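**Student:** Take this structure first; my questions come after.
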Amino acid sequence: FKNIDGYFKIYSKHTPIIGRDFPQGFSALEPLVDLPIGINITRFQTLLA
Amino acid sequence: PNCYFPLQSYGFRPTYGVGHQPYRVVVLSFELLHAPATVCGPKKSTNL
Ligand SMILES: *[C@@H]1O[C@H](CO)[C@@H](O)[C@H](O)[C@H]1NC(C)=O
């Protein structure tokens, strides 16, 4: 995710997990959505289940 | 007397003069400033 001039951009790519959690082979990342947020993103948090 | 209710009515009937008819007024306010565009016009497309 990034917040250049607003316009929040999200890029995602799901790879069937291999033996290594965060391995090393290359994996491209594709955009999913880009919509004009326009707020001062400074803090970040996650949700659980 | 000397004690007036703040609001009065727009009593409307099918028979007045033009200046007293129930005109329907809708005003559109735009924000044409430097900000990310959200509402745009009907851009026209054509053949190939
Ligand atoms: C926060 O984002 C808005 C979006 O335009 C901007 O006006 C404002 O300058 C930003 N805050 C700061 C400190 O730059």
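Using Swiss-Prot numbers, chain B covers 486-533, in order.
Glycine too: its Cβ is placed from the backbone N, Cα and C atoms.
According to Swiss-Prot, the mutagenesis experiment B:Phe490 to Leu carries the annotation: Increased resistance to neutralizing antibodies and human covalescent sera neutralization. Where Swiss-Prot documents B:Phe490 to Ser as a natural variant, the accompanying text is: In strain: Lambda/C.37, Omicron/BQ.1.1, Omicron/XBB.1.5, Omicron/EG.5.1. Record note (Swiss-Prot) on the natural variant B:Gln493 to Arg: In strain: Omicron/BA.1, Omicron/BA.2, Omicron/BA.2.12.1. Experimental mutagenesis at this site is recorded by Swiss-Prot as B:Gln493 to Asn, annotated: Reduced host ACE2-binding affinity in vitro. Under the heading of mutagenesis, Swiss-Prot lists B:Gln493 to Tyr and annotates it as follows: Reduced host ACE2-binding affinity in vitro. Natural variation at this site is recorded by Swiss-Prot as B:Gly496 to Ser, annotated: In strain: Omicron/BA.1. While the structure shown retains the original residue, Swiss-Prot records the mutagenesis experiment B:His519 to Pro with this note: Increased resistance to human covalescent sera neutralization.
Burial and contacts for the listed features, if you can.
**Tutor:** Spatially close to B:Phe490 (mutagenesis position) yet at least six residues away along the chain is no residue at all, judged by Cβ distances under 8 angstroms.
The secondary structure of B:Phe490 (mutagenesis position), as reduced to three states from DSSP, is coil rather than helix or strand.
Sequence-distant neighbours of B:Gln493 (variant position) (same chain, 6+ apart, CB under 8 A from its CB) do not exist here.
Taking the Cβ of B:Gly496 (variant position) as centre and 10 Å as the limit, one finds 8 other Cβ atoms among all the protein chains shown.
In the three-state DSSP scheme, B:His519 (mutagenesis position) falls into the coil class.
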**Student:** Determine the Cβ neighbour count for B:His519 (mutagenesis position): the number of other Cβ atoms within 10 Å of its Cβ.
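**Tutor:** 4, counting other Cβ atoms within 10 Å of B:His519 (mutagenesis position).
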**Student:** Rounded to a whole number, how many Å is the Cα of B:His519 (mutagenesis position) away from the Cα of B:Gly496 (variant position)?
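**Tutor:** Per the Cα atoms, B:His519 (mutagenesis position) and B:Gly496 (variant position) stand 44 Å apart.
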